[PDB]
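Undergrad: The structure follows.
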Amino acid sequence: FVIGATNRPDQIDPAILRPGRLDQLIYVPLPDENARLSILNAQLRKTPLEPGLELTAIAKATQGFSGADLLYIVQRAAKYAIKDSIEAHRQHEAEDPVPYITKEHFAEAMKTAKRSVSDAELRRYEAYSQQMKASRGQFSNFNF
Amino acid sequence: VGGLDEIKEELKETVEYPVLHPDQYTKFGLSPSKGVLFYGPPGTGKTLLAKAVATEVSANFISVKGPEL
Amino acid sequence: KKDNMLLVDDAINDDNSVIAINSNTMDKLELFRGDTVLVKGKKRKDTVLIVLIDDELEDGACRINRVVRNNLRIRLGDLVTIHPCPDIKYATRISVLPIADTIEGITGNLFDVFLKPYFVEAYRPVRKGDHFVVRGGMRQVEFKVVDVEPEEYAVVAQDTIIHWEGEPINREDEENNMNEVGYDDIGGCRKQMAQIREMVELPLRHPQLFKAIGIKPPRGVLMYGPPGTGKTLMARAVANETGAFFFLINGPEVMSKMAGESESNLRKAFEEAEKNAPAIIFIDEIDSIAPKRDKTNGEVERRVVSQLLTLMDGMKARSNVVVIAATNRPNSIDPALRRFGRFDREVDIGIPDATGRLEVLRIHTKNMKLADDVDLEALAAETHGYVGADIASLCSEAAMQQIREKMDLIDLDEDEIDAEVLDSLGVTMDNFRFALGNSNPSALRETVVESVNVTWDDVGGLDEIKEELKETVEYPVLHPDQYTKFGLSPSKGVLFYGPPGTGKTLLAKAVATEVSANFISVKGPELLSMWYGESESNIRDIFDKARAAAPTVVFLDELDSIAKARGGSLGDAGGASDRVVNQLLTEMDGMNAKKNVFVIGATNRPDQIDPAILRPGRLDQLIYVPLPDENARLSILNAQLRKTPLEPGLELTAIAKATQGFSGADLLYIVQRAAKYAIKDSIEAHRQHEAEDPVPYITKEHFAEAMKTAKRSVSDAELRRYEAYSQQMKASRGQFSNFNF
Amino acid sequence: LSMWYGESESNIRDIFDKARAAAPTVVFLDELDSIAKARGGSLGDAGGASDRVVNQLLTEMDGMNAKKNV
Amino acid sequence: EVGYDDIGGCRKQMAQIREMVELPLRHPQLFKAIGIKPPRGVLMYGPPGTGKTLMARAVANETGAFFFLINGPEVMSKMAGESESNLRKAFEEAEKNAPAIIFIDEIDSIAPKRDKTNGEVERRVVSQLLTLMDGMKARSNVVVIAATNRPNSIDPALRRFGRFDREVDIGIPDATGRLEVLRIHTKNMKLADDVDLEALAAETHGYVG
Amino acid sequence: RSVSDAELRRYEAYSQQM
Ligand SMILES: Nc1ncnc2c1ncn2[C@@H]1O[C@H](COP(=O)(O)OP(=O)(O)O)[C@@H](O)[C@H]1O
Ligand SMILES: Nc1ncnc2c1ncn2[C@@H]1O[C@H](COP(=O)(O)OP(=O)(O)O)[C@@H](O)[C@H]1O
Ligand SMILES: Nc1ncnc2c1ncn2[C@@H]1O[C@H](COP(=O)(O)OP(=O)(O)O)[C@@H](O)[C@H]1O
Ligand SMILES: Nc1ncnc2c1ncn2[C@@H]1O[C@H](COP(=O)(O)OP(=O)(O)O)[C@@H](O)[C@H]1O
Ligand code: BEF
Ligand code: BEF
Ligand code: BEF
Ligand code: BEF
Ligand SMILES: [Mg+2]
Ligand SMILES: [Mg+2]
Ligand SMILES: [Mg+2]
Ligand SMILES: [Mg+2]
């Protein structure tokens, strides 16, 4: 069972994409609003979170984002929480304060967050997918 | 691996079918499918799907980089 | 906790053969004032002494004089097991000898003077190997019990025959006896130590568990890992404490010039190890007698491999013997030799942790008179990528630095050194700090960065960039507990892009001077070669060396050079830049462990960079370092003029306000032109004053004549391109707002 | 310049190490029209080698070195 | 015969080598009072023509310890099992007689880093060196000294503590070092009375050794 | 489908040449 994971299917030889060697050409698209919520739930599985915090606004605000961008948002929120915790520790030593990630950490982490892929590469991937679907021409309900 | 439900289920069944039920495959008289290729935008879950295949599926895993060999 | 083990305490009773227990210890374990008890301490040594009720002792630890304490190889604050032995009985004869340096000067009857009154009517309980002390005649002599007739230990009743001889020795033998390496010197690899010690010790102490379970224990150890980790020390401790027969085999030691002699030597070695006793065979450096049987071209190597494979597992293979191997690379070994029965359990003695380095520091600094103010926790926390064998080099360098400091002020006295300075030497903390600043890990000795001297206060302006870089560098280094409590991986990558002459390389140098992590730096095309795949091998080796001695930070300079996007050439150059890009994308985020790999990238052309490497997980922080404003211009003018004499009436506000389009390199050019004009004026004034310090600082006139040829570096088109790229990166942040919940 | 992949950058690194090794030396970089060429983009192997030798000059003239006397 | 006063101009590396050569052999009382064994490995690298062989000759002629000289490729042979035997014979001859000093000149010819070459004999020689320099009862009162022109073509297991721990950098001298070299080499030639050496040392810049 | 359209053009050109 060979598995290929290539981020550019143009430079592949056309004799390897032939069935019998690599027949399952699975296109992994960008996540939508129902998949970004599950990605944010899976990435925040082993962390303490605020009971009033929801990820629906984070899934609805970002529309062209990716899992790496959501992981970057989560890591920036965790870095801001660690900075606030070490600031509270330094103030307590001068004179557990942060038990979970609050909403202000996410609101400050979602200010310097951008998408990874641009619009031209997404158009190139949709063009390759439509070329592969044009290779699936003359297909219908297929009554016998 | 958040999301990718149909891709995850199809990859998982394509791996686990000929290693658990070979009797139906020799009853139908056909060889199973072997390869699978993931392609798309970078940072989407291809290597994460490969790690999820490597960590818990009963088949032995041989990992190799591109220009490593 | 069985109350039969006690700690060593200072001695009240100054007698040699005695230990003091407390009365609440006597009822807790039945013993008496005359009872002779066997003390067994560390390093597999023993001694015999008289127990005596001591009120001050306090039941938990025992008082023993420095002589007993020495024979057991223990210190004040070490644990020992105590247990009584009345099986011992009065001696038939004894064999004591004076240590040479304790009798240099005198001669004659040592028996009548020292030994006779020392043993008389005390019937002391001595032991073989003991070194006792007798004070008399204005000196203290040290004898060592060399032999007794009634086994290892016996008593010296008046009828016992004391034999002393006079050919005394230098204490080379005493030093060797003290050194024997003990199991408690390889601290730092607990799981690998237990995995070796289990199959070494359990089928030798009691085999009833294996006789009841029916199965046979594994008889093969393969210790692989980085060089300088403790595999030879583990084999030496196994050879030194385990009482079975030992046989060490070097790698190219059996090889002989005769046809068929190396295999005969291996057969004779295995038959000698099997003939005597159930033994342990340590074959060191097995990469020279096992070249995988396929890549080699000779015949003697293949026959040695076949001899090992037949003699290790075949017909009547091994009768209760265990083989241990040690190697620096596990991959160049035959897979038939990496099989069960021959070499089955492969322990991985790898790079230690903070507590492992603290254990190595506490082990290596337990015999020296160190200090009263040196802590080892900060030394173990600031040491990051040491392989475990460089800690002894650190302590040796600190001791040599202290000795070199003590040798220069006070005179050396080359005929004979005065012994007053030997009692007060110590090892201070600044010696350890200088030894830490003047050393490196043994794996990163080939990619050492040259000693640049900059400071975080020498990089003016860019306060948000500096604090963000300091946060990104020093949060997973100083606080791993918060990151493992939140259960998330820290951000590692950062990219610097902007106009040239701004401070990206200066920020990289300020990182390379004073961060709490190791530094590995490369140039742009520096890791490229002319062969096929050698650039890939260089990339893989430098990333394995960066992730091995973690945490390190990698400065990938000129990402435009080392990484194109993909396939940009119409005619390819062999298809190598795409492979370099693919290997970079795989090593920065692939199927690895990702312990600590910080990637710093500084480029001045962000258009030719791969979007797959501009993606989070490899390089997420796209830090844009812009041109300085008025306040940043004033701070870089104050920072570039940090160490210089200046006029007190000098005002840099007009210089900061008049340029308004300059950069750090152009202001450095202005400062250098002013310094060159001041140097020319000083040379002219000195020549005038020597023909028939003239200037002690730089005046305003020098800056006024140096600011006549000042010109900007960047044009108005490259700045347009950089601001267009920044506006496109801000337009990638679309469909966003203040985001109030 | 050379035919192989990286030999021109190796020659640049070698001549700059020879310059900064026995310092002070002075280097006469002739024909910067031939060496630098102001990279831009040309979509070719000559443009790739020009970008590589320009970035090697950028990392050798002002890079992470001692910059004693060049 | 050359002495310690003929390598003028590299006094820092001279002191760094002279410490570990003289102080553990002259009086070991400080090392026995501190309870720390001294380092036993020298690796003199740098540009070709700096004075490493002259330093080896100086520490050979000055100290009263035994000096066994081992060249780079002189231990090699054609038979299988002879170069390792020559290295073992050299090490036992240096260990049996006295506390001695070994000078392995040109170690880059018997250390091909065990990864870029396909010959088994070179790997066997490197394994013999790694075993003889750090193993069971490895070194007793002996010390090895290396000298090579390139410092990167050596095995990292050979560039380790216990084998080669003090890698001194005998580099190019400054103007005072050129002044000392000009004053040392012109001590046996009656040249003139109206000649100076300060301007001769300050004129040149790239003259090494 | 397995093969693209340009590969068939190349194979037809080679079959017309040979
Ligand atoms: N669908 C996803 N669910 C959860 N995490 C994800 C997902 N996609 C990406 N990530 C996170 O971002 C990283 C990048 O994904 P990865 O598979 O390595 O990218 P690629 O497809 O380029 O090989 C993952 O390792 C993971 O940490
Ligand atoms: N984990 C460790 N604990 C204690 N000492 C160590 C450790 N690792 C290395 N050392 C020390 O490093 C020195 C050389 O190590 P050694 O065992 O001879 O080399 P290697 O690990 O290559 O087999 C010795 O002084 C040894 O005590
Ligand atoms: N922002 C700055 N702050 C302080 N000094 C600077 C700054 N920018 C440039 N300099 C000075 O000019 C030199 C050139 O900067 P450097 O980092 O080497 O170049 P670059 O900006 O191309 O990466 C620095 O070494 C320093 O002496
Ligand atoms: N630093 C130096 N000081 C004094 N003489 C030197 C120095 N370097 C070289 N020489 C002289 O140069 C000659 C060759 O130097 P040598 O020590 O053999 O160097 P190498 O073996 O590295 O080529 C000798 O005659 C030596 O006296
Ligand atoms: F496309 Be991913 F970065 F492997
Ligand atoms: F013997 Be060690 F691993 F160099
Ligand atoms: F490194 Be600089 F931007 F020239
Ligand atoms: F030429 Be020498 F060995 F540096
Ligand atoms: Mg991947
Ligand atoms: Mg070893
Ligand atoms: Mg730079
Ligand atoms: Mg020489």
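The numbers used for chain B are those of Swiss-Prot, and the residues that appear cover 489-557, in sequence.
Going by what the header records, the deposited coordinates were determined by electron microscopy, 3.7 Å.
Even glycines carry a Cβ here, placed using N, Cα and C.
According to Swiss-Prot, the protein has these features:
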BINDING   B:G531, B:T532, B:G533, B:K534, B:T535, B:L536  ATP 2 binding site
MUTAGEN   B:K534 to A or T  Severe loss of catalytic activity. Lethal
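Please situate the listed features within the shown structure.
TA: Taking Cβ-Cβ distances under 8 Å and a sequence gap of 6 or more within the same chain, the neighbours of B:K534 (mutagenesis position) are B:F526, B:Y527, B:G528.
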Undergrad: Of B:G531, B:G533, B:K534, B:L536, the recorded positions listed, which put a C-beta under 6 Å from ligand 6? Please answer none if none do.
TA: none
Undergrad: Ranking the binding-site residues B:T532, B:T535 by other Cβ atoms within 10 Å, which is at the bottom?
TA: B:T535
Undergrad: When C-beta separations to chain C are restricted to under 8 angstroms, which of the recorded positions B:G531, B:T532, B:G533, B:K534, B:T535, B:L536 qualify?
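TA: From B:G531, B:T532, B:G533, B:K534, B:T535, B:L536, flagged as close to C: B:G531, B:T535.
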Undergrad: Any of the binding-site residues B:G531, B:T532, B:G533, B:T535, B:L536 with a C-beta atom under 6 A from ligand 9? Give them in order, or none.
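TA: Checked binding-site residues vs ligand 9; flagged B:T535.
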Undergrad: Among the binding-site residues B:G531, B:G533, B:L536, which residue has its Cβ surrounded by the fewest other Cβ atoms within 10 Å?
TA: B:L536
Undergrad: Could you check what DSSP calls B:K534 (mutagenesis position) once collapsed to helix, strand or coil?
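TA: Its secondary structure by DSSP: helix.
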